Amino acid sequence: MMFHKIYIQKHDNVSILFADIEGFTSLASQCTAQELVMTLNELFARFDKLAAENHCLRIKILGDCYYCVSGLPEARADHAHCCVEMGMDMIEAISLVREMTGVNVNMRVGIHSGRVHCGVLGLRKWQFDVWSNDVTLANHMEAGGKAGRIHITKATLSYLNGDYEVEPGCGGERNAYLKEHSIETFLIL
Amino acid sequence: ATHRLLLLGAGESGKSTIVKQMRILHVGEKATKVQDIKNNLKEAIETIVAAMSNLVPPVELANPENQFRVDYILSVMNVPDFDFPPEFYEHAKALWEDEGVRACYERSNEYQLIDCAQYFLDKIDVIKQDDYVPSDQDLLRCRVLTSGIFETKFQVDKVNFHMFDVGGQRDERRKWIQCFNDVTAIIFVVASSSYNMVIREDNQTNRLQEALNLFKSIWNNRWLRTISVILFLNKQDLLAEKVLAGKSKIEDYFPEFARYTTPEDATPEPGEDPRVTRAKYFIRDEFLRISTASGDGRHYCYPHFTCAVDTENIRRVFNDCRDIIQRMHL
Amino acid sequence: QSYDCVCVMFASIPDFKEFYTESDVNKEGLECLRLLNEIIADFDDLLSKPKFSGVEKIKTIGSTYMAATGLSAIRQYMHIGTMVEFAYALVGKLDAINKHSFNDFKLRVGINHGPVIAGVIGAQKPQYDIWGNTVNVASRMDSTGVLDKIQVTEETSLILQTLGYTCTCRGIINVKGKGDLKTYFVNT
Ligand SMILES: CNc1ccccc1C(=O)O[C@H]1[C@@H](O)[C@H](n2cnc3c(N)ncnc32)O[C@@H]1COP(=O)(O)OP(=O)(O)OP(=O)(O)O
Ligand SMILES: C=C[C@@]1(C)CC(=O)[C@]2(O)[C@@]3(C)[C@@H](O)CCC(C)(C)[C@@H]3[C@H](O)[C@H](OC(=O)CCCCN3CCN(C)CC3)[C@@]2(C)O1
Ligand SMILES: Nc1nc2c(ncn2[C@@H]2O[C@H](COP(=O)(O)OP(=O)(O)OP(O)(O)=S)[C@@H](O)[C@H]2O)c(=O)[nH]1
Ligand SMILES: [Cl-]
Ligand SMILES: [Mn+2]
Ligand SMILES: [Mn+2]
Ligand SMILES: [Mn+2]
């Protein structure tokens, strides 16, 4: 009654995936706004599909930034692999062999694991979102991927139960924020 | 049954001291805070000596000899991690023993200084020892700035309490609302005595009038329009001395005290001079004219004359404070 | 569908990335969202006013409000001045919230106009977002702005003056892809 309801709910052990069309704006100065909004939509259509299959949930979309968390809403201890295969699928999701999208695009997956705080802010035009430093981190993990090799924070490897094959991403050199907190970054193979 | 209390107040009103009273009354390591004590004593003196030349007119010593003891403390003021040598205790103490240093101290309001001054300096002897172990009062007088918010989980009569001390500074008020949500009642804190000193945050605003305007902010806050504040007119002892002594009238700082008469409902404690009686209540009604305006019966204000460094008084009050949480069914 | 004149406005709070603390006191970052909700929500209380009856709230990027006026139609460029009245709107509120949080937030803005290709997207829960370069800049004119000021482009600079608004040239700022462009600030 004092503070508006704030429909937010903590949620402690999930994996968060972030993707960005590497070099997109380059694609822009070449194609019609329409074919772009289309290529974009096209891509995201197949994304929400590859999304619900690996048991993950898509949060929101920002232009070319499509970020889908995992382990929600109902808790799934499987959060690790989820985002992992999400990126997996996401990589082949840019099969330009059938997507005549123009100048070479690629995702820049940036996964991470930690605790969250999801819900919706405001009272109008609600949009489901995720909030937490960990969530801030997974964003920079996205802002630190190479040619779309999947980034995975050391916390993401501790839930992978060492199943996948990762290599030192030397993150931090790639992105300031990773270095700032000295986070050991890897890369799935 | 769990209750959460937030303490608010101007700068150095005496919040943390209360939260310390709390541990003391409801909760060996006294050898790790000895340091901070000496660091107080340090500032205590170096601050007084410092402001002797700066003041206008100047405050010169009576024993010119001490010019060299002045150069000593002034040669250690910015020194990092002082090792505390007997020389310090010495020259400092002789400086305290000096009449012009006290003279500078009787006007310690024209310059920012801590409250534990009078106290610590009067026991350089007791502090200097190698076996000096801070007693209980010594640990409630040791001043330290609170940076952020800390939760003290204590229990009383099989009923839990959660104390929340917060940065009393201005640069700290940006963290209060981080606890404004679902908290029993607000213990406000004031320095009934600080009615003669400008704040540290700027050196131009009356501490008291800043405590009034602060109370105003919380009392009328859009998230505290339902939460009852239990104002704490603290440092009642200091207020008195300043009052009684008269070396600083109250009506020259708050002219609205000239037309002021003494209250009816007043319950004048046991031979508390009529000069004090009137004063302390005056300082009550300044906070009351605020709680009288808005509120609109959604929340009321329960004042409490107090002395945070009196584990005796503080208990009498945190009991009334334990009462109203049960009585008003808060 | 695609429009020919859609005034896009971003209103971010850099000052929040810091205020957001994840501590055991603030229920781990909650109690500050709880305050950010109290803002965004308090910021939405505008869309339901007479003056901003035509103001549309596109979305919300974390601690960044995204509105747009001019999506209810086929002067012709007046809602630009309306969008600004709304920039001035959020500020009135944003600063007022401070008065009760003892905080000090400042609003940073990036208004612009042109063709935006509004529509929905997604296979699950579709969302209504306005794509287009007009918006590309609208954001880049925010991400590089100044607090308490509104950063408008050349043309926007112009139009705003014919409405009674003075504009000062911040200088040049590289709006990536579109290259180095000249921006101005709306004299408050
Ligand atoms: C001329 N550009 C376009 C023509 C029609 C459809 C889209 C574009 C386009 O590239 O739009 C940009 C924003 O307007 C559009 N956008 C929409 N909503 C947005 C938003 N809320 N915040 C930021 N950008 C947003 O996304 C795009 C991302 O730019 P960003 O700077 O985020 O790119 P990047 O993510 O780092 O990609 P790259 O690696 O290639 O540099
Ligand atoms: C609400 C508090 C706080 C501090 C915590 C948080 O998790 C965020 O909500 C994220 C991180 C988080 O939700 C990931 C999505 C997104 C949208 C990216 C948010 C913004 O970056 C927020 O800040 C901002 O508004 C500033 C940065 C926005 C710039 N980013 C750069 C990367 N691209 C891909 C998207 C835009 C955020 C940081 O703010
Ligand atoms: N003489 C006297 N001193 C008191 C009294 N109550 C508190 N103090 C003194 O006030 C000084 C400042 O106390 P403190 O608790 O630090 O204030 P604060 O409100 O907590 O301010 P901060 O520390 O967050 S910035 C301490 O040295 C303490 O002993 C009192 O009733 N009388
Ligand atoms: Cl005060
Ligand atoms: Mn991209
Ligand atoms: Mn982007
Ligand atoms: Mn304190």
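Numbers in chain A track Swiss-Prot; the residues on display, in order, are 458-646.
Per the header of the entry, the method used was X-ray crystallography, 3.3 Å.
Cβ coordinates come from backbone N, Cα and C, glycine included.
Straight from Swiss-Prot, the features:
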type	residues	note
MUTAGEN	A:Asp477 to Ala or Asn	Almost abolishes enzyme activity. Abolishes enzyme activity; when associated with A-521 or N-521
BINDING	A:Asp477, A:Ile478, A:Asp521	Mg(2+) 2 binding site
BINDING	A:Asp477, A:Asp521	Mg(2+) 1 binding site
MUTAGEN	A:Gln487 to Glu or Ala	Does not affect inhibition by G(i) G alpha protein GNAI1
MUTAGEN	A:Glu492 to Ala	Decreased inhibition by G(i) G alpha protein GNAI1
MUTAGEN	A:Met495 to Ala	Decreased inhibition by G(i) G alpha protein GNAI1
MUTAGEN	A:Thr496 to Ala	Decreased inhibition by G(i) G alpha protein GNAI1
MUTAGEN	A:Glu499 to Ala	Increased inhibition by G(i) G alpha protein GNAI1
MUTAGEN	A:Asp521 to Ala or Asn	Almost abolishes enzyme activity. Abolishes enzyme activity; when associated with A-396 or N-396
CB within-chain contacts under 8 A for A:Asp477 (mutagenesis position), separation at least 6 = A:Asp521, A:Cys522, A:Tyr523, A:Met564, A:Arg565, A:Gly567, A:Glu599, A:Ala600
Using the Cβ centroid of A:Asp477, A:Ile478, A:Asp521 as the reference point for the Mg(2+) 2 site, which residues of the same chain not in that list have Cβ within 8 Å?
-> A:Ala476, A:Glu479, A:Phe481, A:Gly520, A:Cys522, A:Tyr523, A:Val562, A:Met564, A:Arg565
In sequence order, those mutagenesis positions of A:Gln487, A:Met495, A:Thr496, A:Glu499, A:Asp521 whose CB lies under 6 Å from ligand 5 = A:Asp521
With H, G and I counted as helix, E and B as strand and the rest as coil, say where DSSP puts A:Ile478 (Mg(2+) 2 binding site).
-> coil
Within 10 Å of the Cβ of A:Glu499 (mutagenesis position), how many other Cβ atoms are there?
-> 14
Densest Cβ environment (other Cβ within 10 Å) across the mutagenesis positions A:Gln487, A:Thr496 belongs to A:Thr496
If you rank the recorded positions A:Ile478, A:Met495 by how many other Cβ atoms lie within 10 Å of their Cβ, the lowest count goes to A:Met495
Where does A:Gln487 (mutagenesis position) sit by DSSP, helix, strand or coil?
-> coil
Whole-number Å value for how far A:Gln487 (mutagenesis position) lies from A:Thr496 (mutagenesis position) (Cα to Cα) = 13
Taking each of the mutagenesis positions A:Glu492, A:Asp521 in turn and counting other Cβ atoms within 10 Å of its Cβ, which one has the fewest?
-> A:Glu492
Rounded Cα-Cα span from A:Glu499 (mutagenesis position) to A:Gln487 (mutagenesis position), Å = 18
What does DSSP assign A:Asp521 (mutagenesis position), in three states?
-> coil
